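> Handing you this structure, nothing more for now.
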Amino acid sequence: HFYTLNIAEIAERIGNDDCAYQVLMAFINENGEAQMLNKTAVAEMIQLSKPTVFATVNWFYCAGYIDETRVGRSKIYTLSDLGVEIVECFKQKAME
Amino acid sequence: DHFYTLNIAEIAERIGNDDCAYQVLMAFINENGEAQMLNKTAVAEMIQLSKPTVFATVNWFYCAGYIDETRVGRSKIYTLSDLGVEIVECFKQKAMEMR
């Protein structure tokens, strides 16, 4: 069961969500490369209510934006191929 | 442009494991199994969960692309996007094959 979707419009929507945009963008180091993060570290990068930032990371998971990997004791998140593609819109939208 | 292919199965199970998400999704399917439309308030009312909680989900469901929003009179009303209908028609099937 696949579904093939115009990413550009979701990327628009997220891009209109103050809180969502920042949580996606965290996963991008200054070198323009994606990076792994746990929920705590993200919570720190962004000045916003730790609750809301945890809640945002959670749905991002759901939605399929960020992959989760079990590391020893804690859970660590990276962007999905989808997360990367959404960032790739933003990358190009800032460009032009 | 920017097209991308989701696995709907993978998104479904993820949603299936969130009590609030599942219910918010399913609220757009009526008694007769047809898809319907609601505003934020009507969703909140069907779900037996913190109105705040329901509102955050309806928000992010919108971001995710599961629902679209249509202006009417003096009321932003929500309806499943095609994606949202994908996600349901997937739950519907897992339940279908079950019985």
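Heads up, chain B uses Swiss-Prot numbers, so what you see runs 4-102.
Recorded method for this deposit: X-ray crystallography, 2.8 Å.
Cβ atoms here come from the backbone N, Cα and C positions, even for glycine.
According to Swiss-Prot, the protein carries these features:
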{"type": "MUTAGEN", "residues": "B:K43 to A", "note": "No DNA binding"}
{"type": "MUTAGEN", "residues": "B:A67 to W", "note": "Dimerizes, decreased DNA binding"}
{"type": "MUTAGEN", "residues": "B:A67 to R", "note": "No longer dimerizes, decreased DNA binding"}
{"type": "MUTAGEN", "residues": "B:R74 to A", "note": "No DNA binding"}
{"type": "MUTAGEN", "residues": "B:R77 to A", "note": "No DNA binding"}
{"type": "MUTAGEN", "residues": "B:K79 to A", "note": "Decreased DNA binding"}
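Distances, neighbours, how buried they are, the whole picture for these features please.
Counting every protein chain shown, the Cβ of B:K43 (mutagenesis position) has 18 other Cβ atoms within 10 Å. A helical conformation is recorded for B:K43 (mutagenesis position) in the three-state DSSP classification.
Cβ neighbours within 10 Å of B:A67 (mutagenesis position), excluding its own Cβ and spanning all shown chains: 26.
Cβ-based neighbour count (10 Å, all protein chains) for B:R74 (mutagenesis position) stands at 8.
All protein chains considered, the CB of B:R77 (mutagenesis position) has 5 other CB atoms within 10 Å.
Residue density at B:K79 (mutagenesis position): 11 other Cβ atoms are found within 10 A of its Cβ, drawing on all protein chains shown.
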> Within 10 Å of B:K43 (mutagenesis position) by C-alpha distance: pick out those among the mutagenesis positions B:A67, B:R74, B:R77, B:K79, and say none if nothing qualifies.
B:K79
> From the mutagenesis positions B:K43, B:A67, B:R74, B:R77, B:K79, keep only those with a C-beta under 8 angstroms from any C-beta in chain A, and list them in sequence order.
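Only B:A67 pass the 8 Å Cβ test.
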> In whole Å, note down how far the CA of B:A67 (mutagenesis position) lies from the CA of B:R74 (mutagenesis position).
19
